[PDB]
Amino acid sequence: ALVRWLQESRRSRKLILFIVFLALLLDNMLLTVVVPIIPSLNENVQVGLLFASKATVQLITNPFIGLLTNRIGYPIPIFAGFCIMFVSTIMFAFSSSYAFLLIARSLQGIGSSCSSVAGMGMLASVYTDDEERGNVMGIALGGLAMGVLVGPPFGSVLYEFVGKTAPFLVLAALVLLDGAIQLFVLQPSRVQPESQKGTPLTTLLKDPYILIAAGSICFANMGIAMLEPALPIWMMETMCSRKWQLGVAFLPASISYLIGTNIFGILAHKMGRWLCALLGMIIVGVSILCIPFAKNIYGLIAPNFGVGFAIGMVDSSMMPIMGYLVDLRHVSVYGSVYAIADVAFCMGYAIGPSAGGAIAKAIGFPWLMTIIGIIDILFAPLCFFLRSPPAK
Amino acid sequence: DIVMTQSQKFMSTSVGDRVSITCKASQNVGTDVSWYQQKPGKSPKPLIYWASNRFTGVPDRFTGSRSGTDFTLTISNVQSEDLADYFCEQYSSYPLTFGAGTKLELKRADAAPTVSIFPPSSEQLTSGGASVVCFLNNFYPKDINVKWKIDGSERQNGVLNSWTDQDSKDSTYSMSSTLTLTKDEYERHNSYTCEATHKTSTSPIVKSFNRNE
Amino acid sequence: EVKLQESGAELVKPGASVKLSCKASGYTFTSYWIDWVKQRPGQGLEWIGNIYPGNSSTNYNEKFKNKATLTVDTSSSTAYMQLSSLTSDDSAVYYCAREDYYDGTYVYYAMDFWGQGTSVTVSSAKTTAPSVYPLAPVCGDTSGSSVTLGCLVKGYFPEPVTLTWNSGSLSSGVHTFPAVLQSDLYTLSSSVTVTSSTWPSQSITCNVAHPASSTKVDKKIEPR
Ligand SMILES: NCCc1ccc(O)c(O)c1
């Protein structure tokens, strides 16, 4: 706002949440703007590799950043993720080959891993209260929904009204503004190793109560990851829908996520996080089961709403529970426990398009949806074990 | 403004017990509350920041918790160096507001005060001033009442009271009450009395004298 | 080592301004905020204001806008607070504190270093020599359990007065009460409890010394 407000105020912890939200929003906007422009060895191999590069590289780089945050601190990885994201945006703006696009996607994956892991660990470290941690984590998770909701129209408007490189140049400018905001809250020039050494990643992966939450997130997000690309193909084949209907059919699934992540961050602590996740998994299963029973565009409005709402419920309930569990049963170091959560998010986006296409070609879209729904419903009862884990 | 209400001004504890100090917010301050400890002859130092985190160097005895708008500082194993003042601040919204401090004190058996009365000295009388002094020493319950009588007059003017902090060796209190009168007024009356009302005895302890002595 | 040093005490006439100093050492002065706070005896702390020595940007409590003015001298790394049109309500202890940032960030979490307070007293009185009076027990009253004595100090304006019994020989049963200000003059009293046989045989003397106005009076308590 006004320079007077900037120069005369106590820097609150809400600035860290704002930084995390902005970084996640810009990351998702960059991820979503590129997709309409990608078509511009075998072409089937090239397209699949280009689609899976970002998620695969982020998945590979998550644990290293998790250990790095403990070794040196959060702000330096946050700033590094910033710099890598800006370089990736510039490379997208000024490239025309295929190898350069692949390199840009890989760099974006590295930067996204850094930003997500470091920011979520930082938020967990500065917000040790369960209720406030849940609230801030829901607010931060709303950034993904905001980005995936704003990206496509922004890219489409800037593509034909100004030029091809205009969306990327504008996004790079927004990134520069984000870094300008970042430079006034952090000190990305000093190494600040944490006081206590966290538990080994192998020890955390042997904890049943962490694996359950990670599997909840993974199985919840895999359904949307496999449904997002497969739905337009089925709609074109069956409903003979037009070009804009393909875009607008999936709009409720993003609006409902945006609503749910913001609203349930508060209600999860009141109603029981285990119960919230259980109900979210059941609702995702039922909605995905009901998706292939629609014959018109109007039949896809309610199931998509349910899918998005319940995925938001699951994410906002099981995001703070990782920090809660590591506090309850392990050492209160959050760098390496949110790497597991990020890997759970990234697995579905990595293996979504390829597996979804293979299964849809093999048995069909309705059978794929039925499989996803049955898997989610069967996994839902496992959340009962998170209501009262044994203490340390 | 946000008023941070700290309920009890003085609290009595024992070495090895557990003590809890409460601070209630007014307009939903969210974990933006800090706790400070001020030793009897030193400047304040922070103990708890962000309402739950313990400052570096603070022992593990001190802990902080929040339940809605209520903030609690708990000392699990009170020691001899934990007797000090504790206060809470909120910085969620300007201006900063501090709760009224809470002082930790030791506990001991009740002791009846020792009452002594002293008439004006000869040197003061030669200067035209008269002062009658009453010392109330060595009583544990801090709450004491004093009352002056001149032939049953119940005077409230000219009474000057001074209170001592808790004794380090004995953990007991003392008080002095001075009645200042002019020489002419002092010479007119005959009997003077100082009486103390305390928890230990329902009947007040009286110490009286006569000018004719 | 971080250190904020303040003046010990200040004496100011009613309706006059005072300038309190807070000298900072052991760190870069222009990088941390400085907070001025007020504590009135028997009451809670009151926040007066913020100042940032770098930008010289201030924050004031709306209750203290007219009374307090915060300035900074960066050449000598000093923070000044000026109080204007002082009244008897302004007699309090003023504290200077420094705000610390969370490690690796610029967010505030606590006031880690405080300076010792400055005791400002607003009185129109002048320096006066104290008057000491020996308090002997009432005539008769020859109790065998114990006998108590005392000396009364009256009429001295400057606060610091030291009272000792036999030049520190007696310190066991000696009770000394805090001075209290009435009619712009302080009053002090102390008592010593000794055995019944000691006082008639062994002399007891109350020693009072006034630093501000050089005066040392030794009074011998004698039976009435
Ligand atoms: N964890 C994010 C899940 C999500 C939500 C909405 C979307 O539109 C989408 O593609 C993905």
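All residue numbers given for chain A refer to Swiss-Prot; the residues shown span 7-46, 125-476 in order.
So how was this one determined? The header says electron microscopy, 2.9 Å.
Placed from the backbone N, Cα and C atoms, the Cβ positions cover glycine too.
Swiss-Prot lists A:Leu228, A:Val232, A:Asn305, A:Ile308, A:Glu312, A:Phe334, A:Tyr341, A:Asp399, A:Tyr433 with the feature serotonin binding site. In the three-state DSSP scheme, A:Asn305 (serotonin binding site) falls into the helix class.
Where Swiss-Prot documents A:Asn34 to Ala as a mutagenesis experiment, the accompanying text is: Abolishes binding to reserpine. Reduces binding to dihydrotetrabenazine. Reduces serotonin uptake. Using a 10 Å radius centred on the Cβ of A:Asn34 (mutagenesis position) and all shown protein chains, the other Cβ atoms total 20.
For the published mutagenesis A:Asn34 to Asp, Swiss-Prot gives the following note: Abolishes binding to dihydrotetrabenazine. Reduces serotonin uptake.
For the recorded site, A:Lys138 (mutagenesis position), the DSSP three-state label reads helix. Per Swiss-Prot, mutagenesis A:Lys138 to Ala is noted as: Reduces dopamine uptake. Abolishes binding to dihydrotetrabenazine. Abolishes serotonin uptake.
Following the DSSP three-state reduction, the secondary structure of A:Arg189 (mutagenesis position) is helix. Record note (Swiss-Prot) on the mutagenesis of A:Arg189 to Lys: Abolishes binding to dihydrotetrabenazine. Abolishes binding to tetrabenazine. Abolishes serotonin uptake.
For the recorded site, A:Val232 (mutagenesis position), the DSSP three-state label reads helix. A:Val232 (mutagenesis position) counts 20 other C-beta atoms within 10 Å of its own C-beta, drawing on all protein chains shown. Looking at Swiss-Prot, the entry for mutagenesis of A:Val232 to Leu says: Abolishes serotonin uptake. Abolishes binding to tetrabenazine. Reduces sensitivity to reserpine and tetrabenazine. Reduces binding to dihydrotetrabenazine.
Within the same chain, no residue at least 6 positions away from A:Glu244 (mutagenesis position) has a Cβ under 8 Å from its Cβ. Record note (Swiss-Prot), mutagenesis A:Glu244 to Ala: Reduces serotonin uptake. The unchanged residue is displayed.
Swiss-Prot lists A:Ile308 to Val among its mutagenesis entries, and the accompanying note reads: Reduces sensitivity to tetrabenazine. Largely reduces sensitivity to tetrabenazine and slightly reduces FFN206 uptake; when associated with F-37 and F-433. The number of other Cβ atoms within 10 Å of the Cβ belonging to A:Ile308 (mutagenesis position), over all protein chains shown, comes to 22.
Under the three-state DSSP scheme, A:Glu312 (mutagenesis position) falls in the helix class. The Cβ of A:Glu312 (mutagenesis position) has A:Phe334, A:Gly436 as same-chain neighbours under 8 Å, each 6 or more residues away in sequence. Listed in Swiss-Prot as a mutagenesis experiment, A:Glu312 to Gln is described as follows: Abolishes dopamine uptake. Abolishes serotonin uptake. Reduces binding to dihydrotetrabenazine. Abolishes serotonin uptake.
In the three-state DSSP classification, A:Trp318 (mutagenesis position) falls within a helix. All protein chains shown were included, and the count of other CB atoms within 10 Å of the CB of A:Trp318 (mutagenesis position) stands at 19. As a published mutagenesis entry, A:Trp318 to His appears in Swiss-Prot alongside the note: Reduces binding to dihydrotetrabenazine. Reduces serotonin uptake.
Quoting Swiss-Prot on the mutagenesis of A:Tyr433 to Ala: Abolishes binding to dihydrotetrabenazine. Slightly reduces binding to reserpine and FFN206 uptake. Reduces dopamine uptake. Reduces sensitivity to tetrabenazine. Cβ-based neighbour count (10 Å, all protein chains) for A:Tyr433 (mutagenesis position) stands at 22.
By the rule that a residue counts when its Cβ sits under 6 Å from some atom of ligand 1, the recorded positions A:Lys138, A:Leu228, A:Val232, A:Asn305, A:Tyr433 yield A:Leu228, A:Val232, A:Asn305. In the three-state DSSP scheme, A:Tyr341 (serotonin binding site) is classed as helix.
Taking the Cβ of A:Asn305 (serotonin binding site) as centre and 10 Å as the limit, one finds 21 other Cβ atoms among all the protein chains shown. Each end of the 78-residue unmodelled stretch has a Cα atom, at A:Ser46 and at A:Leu125, and these lie 17 Å apart. Summarising the environment of A:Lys138 (mutagenesis position), the number of other Cβ atoms within 10 Å of its Cβ, over all protein chains shown, is 28.
In this structure, the C-alpha atom of A:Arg189 (mutagenesis position) lies 21 angstrom from that of A:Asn305 (serotonin binding site).
A separation of roughly 9 Å, to the nearest angstrom, links the Cα atoms of A:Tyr433 (mutagenesis position) and A:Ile308 (mutagenesis position).
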